[PDB]
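Worksheet for the structure shown next.
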Amino acid sequence: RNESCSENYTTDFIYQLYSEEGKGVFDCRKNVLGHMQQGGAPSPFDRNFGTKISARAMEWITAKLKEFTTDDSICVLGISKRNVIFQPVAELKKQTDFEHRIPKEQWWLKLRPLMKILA
Amino acid sequence: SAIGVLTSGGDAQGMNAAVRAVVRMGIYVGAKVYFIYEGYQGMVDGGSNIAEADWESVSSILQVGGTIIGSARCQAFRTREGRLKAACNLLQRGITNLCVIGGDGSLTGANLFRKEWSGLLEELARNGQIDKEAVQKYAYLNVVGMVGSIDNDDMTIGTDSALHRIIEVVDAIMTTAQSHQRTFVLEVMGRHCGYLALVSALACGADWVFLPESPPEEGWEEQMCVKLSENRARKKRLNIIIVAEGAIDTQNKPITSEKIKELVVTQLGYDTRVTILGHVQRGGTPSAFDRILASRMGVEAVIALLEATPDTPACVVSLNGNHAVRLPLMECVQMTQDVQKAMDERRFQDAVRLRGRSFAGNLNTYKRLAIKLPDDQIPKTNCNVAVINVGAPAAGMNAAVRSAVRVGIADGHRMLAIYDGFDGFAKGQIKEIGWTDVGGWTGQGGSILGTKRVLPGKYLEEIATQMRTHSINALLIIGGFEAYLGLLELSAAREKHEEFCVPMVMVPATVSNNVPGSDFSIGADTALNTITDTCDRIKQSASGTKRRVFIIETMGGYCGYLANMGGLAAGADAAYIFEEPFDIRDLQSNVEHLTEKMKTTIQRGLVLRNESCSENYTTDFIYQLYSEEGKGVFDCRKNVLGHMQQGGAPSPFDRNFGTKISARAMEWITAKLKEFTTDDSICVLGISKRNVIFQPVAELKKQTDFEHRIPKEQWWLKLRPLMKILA
Amino acid sequence: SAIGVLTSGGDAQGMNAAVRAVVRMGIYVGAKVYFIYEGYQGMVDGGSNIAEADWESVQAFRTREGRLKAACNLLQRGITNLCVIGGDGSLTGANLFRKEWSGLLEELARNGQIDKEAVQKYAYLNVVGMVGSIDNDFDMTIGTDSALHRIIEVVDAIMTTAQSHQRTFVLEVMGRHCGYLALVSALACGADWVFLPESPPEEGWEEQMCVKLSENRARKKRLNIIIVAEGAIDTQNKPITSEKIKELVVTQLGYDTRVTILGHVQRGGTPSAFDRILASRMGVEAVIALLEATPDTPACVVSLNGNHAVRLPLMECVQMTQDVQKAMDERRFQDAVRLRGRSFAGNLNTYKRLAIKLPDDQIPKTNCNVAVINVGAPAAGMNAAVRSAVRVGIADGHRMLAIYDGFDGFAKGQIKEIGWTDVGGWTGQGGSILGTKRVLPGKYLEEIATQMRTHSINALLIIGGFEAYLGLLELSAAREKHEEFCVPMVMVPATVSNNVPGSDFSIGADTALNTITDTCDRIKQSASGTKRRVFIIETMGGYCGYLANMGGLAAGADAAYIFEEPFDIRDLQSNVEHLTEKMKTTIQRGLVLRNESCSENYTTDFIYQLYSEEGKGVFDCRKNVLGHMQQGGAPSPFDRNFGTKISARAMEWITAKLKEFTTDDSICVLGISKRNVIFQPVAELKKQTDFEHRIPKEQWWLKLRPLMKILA
């Protein structure tokens, strides 16, 4: 359960519902993982990820300084599809759900049917 | 096919609950229900005075006193012309079923209307309506009566409420009569029945009462004045004299309140004041008792109406003490006339008989608690009887202690008070208590002796020693489930400790009503009335906000009594209890139902939840479900009443309950002492069916859910379908 | 040095609170306080009739011989300050006693006292009086509100039975010389007629009254209530009995009439929240007056003048009684009613303009449409307010419009023209018949404007809480874009919380206070014998500490935690320890009130746990969250009258504005400040508002905070 997926249907709520309706068949246990999810040592992927984009970003900074500013001077360097691209924050505003602080369009949602399939 | 409902004669609080129950139960079984306004006069007048009732009509009337469809003394109904008119107006609407809620003769009018139904042939002779109407509606006039007056001609609608009003007045007066040593003469409503007066006097520990059934004997004036002078000797700052309006001599002369005042002033020179309560007795909000009674009665009235046949006589739907019954009408009218006949020829004693066992009992208890004999006249047993309070406090415990102590003293016992339950018992907190010590206790809430939850198990030695050092020959416990457990434990401890081989009896006192062997417990009624009041207020709030459902958490532990009865009297939409399992579908069902309800004009919801009804489906849970599924239709609020729902000072019912039941317990103790171990020496005195019975605790074990501290079978569960039907 | 307190003539509820306040405030200022039992007679008798008061305690005087006795007994105890709480004539004895204090010299002439008491003991007899009667010929007095509660309780009960037939009830209430109680009762129950000792009925009143009743039956009002003061009189100072009124109605109209003489219940019952608080404040002010007294300062009577403690010189009060009586004998009844004060005349005029309607033809119809609405959470007295507003509006020749379900229904066009009969019987109804919502008008500005255009709303009156104020602000802002809002707008404060800026009181708050006190009384009754308990009770009010504070005060709470006064764990600990010591005494109970929003971390649960744990060997706790029941059932009499009057005033303002496109003074809040009801432009109130916590920046009742600890 995502922590903020529902205001009323909390972790406790879901636990109670499953517990009660499952009584003669199964019992439940509830766990809230917490800040341990920030991890200990970074995964190899995260190490390389940080390393790489930071290197490229700094390249961009150096290119910009080698030339007072506009809108393309303030960017987010992100991964889109197969490339890492620079996006002015102004373009990203319309691409943002500021109320819930999530992107309006998220690729991985397309993988949702897989859960049920892989049971 | 169609039911007509009306209210006739003196207006009772809870008449609206009755009308509501009749309408809703009627619609429920698929019948057409019609209001008949202005009692019988509406029936005669016709037109606008007979209007069809829909579900919404009877909403927001339950908590209101009087009768929303009104009442008027019809004269035209006493004439054949008017009964013809009424018959006509009824036939026009196809009404052939009648539910009459009201006083004494208001029913006789319906009974006579029943016997005299052949006015239709007359109107056929007088072609006022065509034939084939004749044969279709003729011998098919169904009649059911509901006693809805305070005259009480069993329990009638409004009596508890009126009693509430009276005792409210008395309690209010007690706060002002510290200003000098004043005597208050209160005239309450009784022209022929002295029930209201008797019960008022018993509920307030009145110094004197005057009844039409039992006139005072010569020379009562001297005795009454000596009693009052004794009270000032006892330095009691107050005096209360309850007077039925129809108070009479042995010579059928009325005894006015002014006459009483004149007597007190002339003989004792006391500051005496008269108050004629009057119609306030009829007003105010119906108590939980009257609401529930009226509801059950209205429903039973509809059922009776359906099950009736042409051979079936007109009946009065009644409560013969906590189960629904149908009494033949003519028999009742004949009883009233029997009593009347007895009063006129001065057969006052059989009149008191004719009133019933309840009456004579209330009266005997009042007498033996109000009048004390001098010690020289008390044979005196050399026995020591102990009184104790065990468990949580319950409103009416002090009344119980007062009763027990005074009855014990009258029976020649030396009474001993044990303070702070078994905690104080083990600690030797024992003091011989007297007649005066318990004075004025009746209306006191909480526990003056003190009560604790602690069981005797760990201190069997310490208590035994005490029982031996004080020579306790018998024990009466006033308390809840813990009292019962205590009795069980002492019963077990008997063999090792001879001190426990004495007769022991308990009377159930708890807001929860979870003591096995009793249909009712002292303190519960007060809690119900507080709960109902709070729900009235909440219901009002939702009514002004609109599109609101309140989830209200009640007390009771695992016992669903308060949640259920409270829900019933409050007009709750649902009441979730442990005794009745509920799953997510039931909850969703109620959600959908409330959704539908929000389309109507009554855009409010009231959901009660017994505190321990579910481990998973908590108050929060239910609130979240209702909130989420109600989105766009209604929103919720959660309220946890907390222990304050238990109330403050005991309700009149709880006062009298404690008084009477404790008096009886003491009677049992004296009888037992008038002779060693076995099992019936340790009992629970409880209410079962129409009777009060003594039950050995050992027998009650098999009837107990010790895991949840509730009786295995609880009568009121049979009333569960009513909630849904009336909401 | 030593204070003597006694009661003479008193029959009012709240006297004990007064006596308590005197004792404790007295001990607090370092004085010795003594009870004097049996009034002045106790002072004369001496001995046991005068007993020293400690924290837990909580014919002859007309002969010179007896005053000598009394003087002696006081001197024995060093008692030199007298506080007399009681009736009319009860103070004059103390005043003359003061002036006659040279009885001390007489006692030196005899051997009753040495000389060093004369000089140590003359010229300081300081006397202070407190009105503790309900029929006060000699402002608001202790017991008035409580009596009003009693009467209105009776009336409310009778009203449900007066449907059994169309009964007309003639109710005899307490007024032998003062007609305040009768008038105010009538205003509180929407009585069909009232009879007062100061203002006799005018010419052909019998016919007028019968016409009124017949009109009520025409409009199908199922009942009639006539309030009669005990000393009801005609223009010839002969009495107008209730019996006579009944005879009149029976003879002329043939209605089912009943007489009810309320009597001593009026004097009984529990003191109201108002009376408890008033009495406490009075006792405190009395002790203060006693200390601040000089030999030159005359004996005074402590009073409350517009939510302020005042000291009135006694002789002025008796001179008032004598002036009024003189006017009564000389039949200058208007001069008498005049002498009663502005409040009286106001109550009377409002009652009249609400009880008696002129036929439409005699009402110059202004072609204006005035809208009435309820905004925010429900408050007891909203319906009374709507009734008043509507009827005054109609009387002023307006077409009244009712808007249902606040701005929600407003936006939905839930608008229906309302009439005189429609609001009948509303006075004693709790909640909101129109319906009320917290939703603000901001997001439905177009939708509302359209409605104001389709219905031609020329003015708007809002009965509501903080949300109403916010709404007014929003509409004020919306004016330029929507011309429909360029109409006069006024609000009257209605909320249990009393958090509306520009008002010292709001409709519904009093009912709530009485709910808190009632609940605390019942809690006290229940488990009365249990001992070593502290109750933690959570009240409403939002961030506003009014309910928690005043409720605590009237309840005799040991603490009241509010947002307006920050508290940390040390403060909590201090109170816990204080209660621990308190459990050593004879009063082994604790009562802790908590404003729901007083702290983010220090919740009701938190406080309960701290008290429970630190109190383990000494006491245990119980927790209660009162909930929406604090909105009340039937509105208290005070809230009923408050709604009625304030709304009437508001409507007067509206008609005045229409008798004259708008600015800032066209959108106001009508609130109570000190002693006056004033109209304040919302823009001006902005500077006085904490919009973050929805409470006023400055709240009067905060000066009463030290009282809590003092009164323990």
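All positions are counted from 1 along the displayed chain.
From the backbone N, Cα and C atoms, a Cβ is placed for every residue, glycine too.
Here is what Swiss-Prot records for this protein:
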- B:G10, B:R73, B:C74, B:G103, B:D104, B:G105, B:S106: ATP binding site (BINDING)
- B:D104: Mg(2+) binding site (BINDING)
- B:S149, B:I150, B:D151, B:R182, B:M189, B:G190, B:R191, B:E245, B:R273, B:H279, B:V280, B:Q281, B:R282: substrate binding site (BINDING)
- B:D151: active site, proton acceptor (ACT_SITE)
- B:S358 to A (Swiss-Prot position 386): Decreased interaction with ATG4B (MUTAGEN)
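Shown here: features listed in Swiss-Prot, placed on the structure.
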{"residue": "B:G10", "record": "ATP binding site", "DSSP class": "coil"}
{"residue": "B:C74", "record": "ATP binding site", "DSSP class": "coil"}
{"residue": "B:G103", "record": "ATP binding site", "DSSP class": "coil"}
{"residue": "B:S149", "record": "substrate binding site", "DSSP class": "coil"}
{"residue": "B:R191", "record": "substrate binding site", "DSSP class": "coil"}
{"residue": "B:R273", "record": "substrate binding site", "DSSP class": "strand"}
{"residue": "B:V280", "record": "substrate binding site", "DSSP class": "helix"}
{"residue": "B:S358", "record": "mutagenesis position", "DSSP class": "helix"}
Practice problem: Take the C-alpha atoms of B:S149 (substrate binding site) and B:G103 (ATP binding site) and report the distance between them in angstrom, rounded. | Solution: 5
Quiz item: What's the longest C-alpha separation between any two of B:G10, B:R73, B:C74, B:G103, B:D104, B:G105, B:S106, the listed ATP-binding residues, in angstrom?
Solution: 14
Quiz item: Between B:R191, B:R273, which of the binding-site residues has the fewest other CB atoms within 10 angstroms in the structure shown?
Solution: B:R191
Practice problem: Return the single residue from the binding-site residues list (B:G10, B:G103, B:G105) that has the minimum number of other CB atoms within 10 Å. | Solution: B:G105
Quiz item: Looking at the recorded positions B:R73, B:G103, B:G105, B:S106, B:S358, which has the shortest Cα distance to B:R282 (substrate binding site)?
Solution: B:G103
Practice problem: Please determine which of the recorded positions listed here (B:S106, B:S149, B:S358) has the lowest count of neighbouring CB atoms within 10 Å. | Solution: B:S358
Quiz prompt | Candidate binding-site residues B:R73, B:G103, B:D151, B:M189, B:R191, pick with smallest Cα gap to B:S358 (mutagenesis position) | solution = B:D151
Exercise. Quick one: of B:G10, B:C74, B:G103, B:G105, which binding-site residues lie within 10 angstroms of B:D151 (substrate binding site), measuring between C-alpha atoms? Sequence order, please.
Key: B:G10, B:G103
Quiz item: Rounded to a whole number, how many Å is the Cα of B:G105 (ATP binding site) away from the Cα of B:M189 (substrate binding site)?
Solution: 18
Practice problem: Taking only the Cα atoms, work out how far B:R273 (substrate binding site) lies from B:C74 (ATP binding site), in Å, as a whole number. | Solution: 37
Quiz item: For B:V280 (substrate binding site), what residues in its own chain, 6 or more apart in sequence, show a Cβ-Cβ distance under 8 Å?
Solution: B:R165, B:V169
Quiz item: In sequence order, what residues of the same chain, 6+ apart, have a Cβ less than 8 Å from the Cβ of B:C74 (ATP binding site)?
Solution: B:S8, B:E38, B:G39, B:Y40, B:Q41, B:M43, B:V44, B:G82, B:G109
Quiz item: Measuring Cα to Cα, how many angstrom lie between B:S106 (ATP binding site) and B:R191 (substrate binding site)?
Solution: 16
Quiz item: Just counting, how many other CB atoms are there within 10 A of the CB of B:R282 (substrate binding site)?
Solution: 26
Self-check item: Rounded inter-Cα distance in Å - B:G103 (ATP binding site), B:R191 (substrate binding site)
Solution: 13
